[PDB]
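**Student:** Mind looking over this structure? Questions follow.
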Protein chains: 2
Amino acid sequence: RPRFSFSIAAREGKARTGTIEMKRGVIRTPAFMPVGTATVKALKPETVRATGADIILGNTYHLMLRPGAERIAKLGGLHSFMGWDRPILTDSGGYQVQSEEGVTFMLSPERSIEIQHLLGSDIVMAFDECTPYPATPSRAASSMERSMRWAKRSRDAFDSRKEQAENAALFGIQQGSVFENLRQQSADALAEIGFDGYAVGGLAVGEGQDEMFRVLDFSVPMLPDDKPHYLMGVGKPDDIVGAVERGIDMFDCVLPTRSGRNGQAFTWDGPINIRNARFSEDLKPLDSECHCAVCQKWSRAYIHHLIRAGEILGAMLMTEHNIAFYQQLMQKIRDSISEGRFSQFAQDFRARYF
Amino acid sequence: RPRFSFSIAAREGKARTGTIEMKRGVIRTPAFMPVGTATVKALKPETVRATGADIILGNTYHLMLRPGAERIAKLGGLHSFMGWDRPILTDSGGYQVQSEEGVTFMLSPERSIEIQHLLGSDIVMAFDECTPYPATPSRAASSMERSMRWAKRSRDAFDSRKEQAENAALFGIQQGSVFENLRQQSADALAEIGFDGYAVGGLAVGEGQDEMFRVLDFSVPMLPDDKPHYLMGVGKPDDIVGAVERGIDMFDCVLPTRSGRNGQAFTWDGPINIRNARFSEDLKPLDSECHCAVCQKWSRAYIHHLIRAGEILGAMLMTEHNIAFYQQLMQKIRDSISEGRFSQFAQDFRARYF
Ligand SMILES: O=c1[nH]cnc2c(CCNCC3CCCCC3)c3[nH]c(NCc4cccs4)nc3cc12
Ligand SMILES: O=c1[nH]cnc2c(CCNCC3CCCCC3)c3[nH]c(NCc4cccs4)nc3cc12
Ligand SMILES: [Zn+2]
Ligand SMILES: [Zn+2]
């Protein structure tokens, strides 16, 4: 397999479906990347794979604090440490964490790229600043411009490390808040540097779905068509569907994991909160169509009891179902685009989910 | 399969190995019964089975509080609820929880037997009082005598319920603290009532291993030889080995589960506390010989990090290993008795473990 190859197999409107080939595996797009600490909280890596995940997001910020990037490198890298042998996309650390050098809390672009190398990342994110929302045109500009300088520094750091350059991929991140002109400048700067993939940053930060979609409408076409498009931090099932309708290929969110241990279960009829008394004697599975192991074997009533009781097994089961649900959503999206019926799928999905 | 059949296949001294056949499965003896809430905290039932468990102990006291025995019955019984289709031994509720009728906190022998029926227990424990330690001869006597009256009430309650009598088994529990004469009176009273199996109660309550063993030395021979002998609440690996040397066939303890999530891992070289700094870069498995999935796939260093970080996956992995370790200990015990080399196994085990 190559270091990195993105191929688009089918299209519908702005939506695309295809594959990213990398040395550690193939990634089906549009892709949902479960987020970890633990490939995913409360799941073994084999269970994460069983749900259909092709790639996971590695939480750099946590790992760089403990056990430490250098320690993980000494122990053989994050894949070996965790027991996940497929691709890992690492975050830069820069959302969870100010000067032109970087952020003191020193995390600079060079140190971020180095930490991602030490973990053994397959897809490395450039170090940026997620501009707060709302932002004035001035602040958004200043922020975006710094991020583009940091993007160039990221590129050079990555390229100056042979083993990283030969075996990993590097994504750049577009900024510019909600302003079309800044989004364009950013896209232009990133394409001049050149990356393997392009993220849309600076969204899912308080603006709401209507505004997020409006910005996606003009921002995604600015990115190179022939490279994957990653929407950072998104999101709820309806947000994913709409983003795919606007040309996004990749997603990450802590929602399924977070919400799960919370008691929220995703279903094709919308989310349910399994702690509700209404479920205490409900023998149906979390969702009537879901193919996951949890829906094959346990009832709402059981999981209701476990979550109310604060049982670890409740978190395990809720998380496995919710990650499986997201994977099934991505599979339905891929299949519908492949078959030229994604517009209809989006309409049917929303009709029932809401 | 029969309702209940205990067969002894081999002996060595007072140690025995054999099988209990029941409608839901076969139980290899000497047996370790993992304890639940969740067949075992942090494990799916398939994982519990994978470790080698033939039977689990169902925590009646917790379940009778929530979700409630009647609710579990309405939902199809504990096996269906939990997803464990093999035998379950239910506790009476009476240790975790005073008049001749029962205990108010009303839990009486009749209500205990009824709750165990409602859960769908395979092996039902008579309702007793675990006499506190130390106890004066008077108090121990009075306590034991009440327990024997409660044993008779338990027997009658069980027998008056056709479906329970035909499909489950009933164990009586010997009391009498550390006094040989009271232990004998108790054994005599239980054998007159007649049970399918006999537990040694009133130990592992502060007396220490030397005294526990001294009491076992005279108490177990008082019980019918042809029925299984259950030592309640025991225990640490060395306690299990010594108890088997004294004729015990069955054990339960929360130690492997409890200790595990605590950071204590059992090994053939003794227990280790995986949170110790000494393990932070140790790439060996928890134990060098253990056949469990955890020791096949993850390092000490990884599990060290997970437990220090408070990760659920740390509890999952520690628990699976520790329950597997106990099952491997019971298998080694069974095999060594079957081969007439259990005395040597006990000596070799202790030499290395200590
Ligand atoms: O411009 C951005 N640059 C870089 N990272 C961003 C992130 C982090 C994405 N996942 C982080 C994971 C790394 C591993 C640990 C867990 C997070 C974002 N997350 C969101 N929305 C999240 C939210 C959605 C709804 C409320 S907040 N917008 C984001 C924008 C950016
Ligand atoms: O005479 C007894 N009658 C009935 N139950 C007893 C129990 C409970 C055994 N497992 C309970 C499980 C039921 C499901 C929930 C979890 C417990 C005992 N546990 C101990 N030692 C425990 C201890 C060992 C070391 C310190 S305390 N001695 C016991 C003596 C008796
Ligand atoms: Zn499911
Ligand atoms: Zn092990």
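For chain A, we keep the numbers from Swiss-Prot: what you see runs 11-47, 49-108, 117-124, 134-382, in order.
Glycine is treated like the rest: Cβ placed from N, Cα and C.
Pasting the feature list from Swiss-Prot:
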- A:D102, A:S103, A:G104, A:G105, A:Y106, A:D156, A:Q203, A:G230: substrate binding site (BINDING)
- A:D102: active site, proton acceptor (ACT_SITE)
- A:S103 to A: Strongly reduces activity (MUTAGEN)
- A:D156 to A: Abolishes catalytic activity (MUTAGEN)
- A:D280 to N: Abolishes catalytic activity (MUTAGEN)
- A:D280: active site, nucleophile (ACT_SITE)
- A:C318, A:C320, A:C323, A:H349: Zn(2+) binding site (BINDING)
**Student:** Go through the recorded positions A:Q203, A:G230, A:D280 for me and flag any whose C-beta is under 8 angstroms from a C-beta on chain B.
**Tutor:** none
**Student:** For ligand 3, list the recorded positions among A:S103, A:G104, A:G105, A:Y106, A:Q203, A:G230 whose CB atom is within a distance below 6 Å of it, in sequence order.
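**Tutor:** None, as no Cβ falls under 6 Å.
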**Student:** Between A:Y106 (substrate binding site) and A:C320 (Zn(2+) binding site), find the distance joining the two CA atoms and give it rounded to the nearest Å.
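**Tutor:** Rounded to a whole number, the Cα-Cα distance is 32 Å.
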**Student:** Neighbours of the Zn(2+) site A:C318, A:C320, A:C323, A:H349: Cβ within 8 Å of the Cβ centroid, same chain, sequence order.
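**Tutor:** Those within range, site residues removed, are A:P313, A:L314, A:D315, A:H319, A:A321, A:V322, A:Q324, A:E348, A:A352, A:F353.
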**Student:** Go through A:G104, A:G105, A:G230, our binding-site residues, and report the one whose Cβ sees the most other Cβ atoms within 10 Å.
**Tutor:** A:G230
**Student:** Please report the number of other Cβ atoms within 10 Å of the Cβ of A:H349 (Zn(2+) binding site).
**Tutor:** 27
**Student:** Kindly assign A:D280 (mutagenesis position) to one of the three DSSP-derived states: helix, strand or coil.
**Tutor:** strand
**Student:** Please report the Cα separation of A:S103 (mutagenesis position) and A:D156 (mutagenesis position) in Å, rounded to an integer.
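**Tutor:** Rounded to a whole number, the Cα-Cα distance is 8 Å.
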**Student:** Can you tell me how many other Cβ atoms are located within 10 Å of the Cβ belonging to A:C320 (Zn(2+) binding site)?
**Tutor:** 23
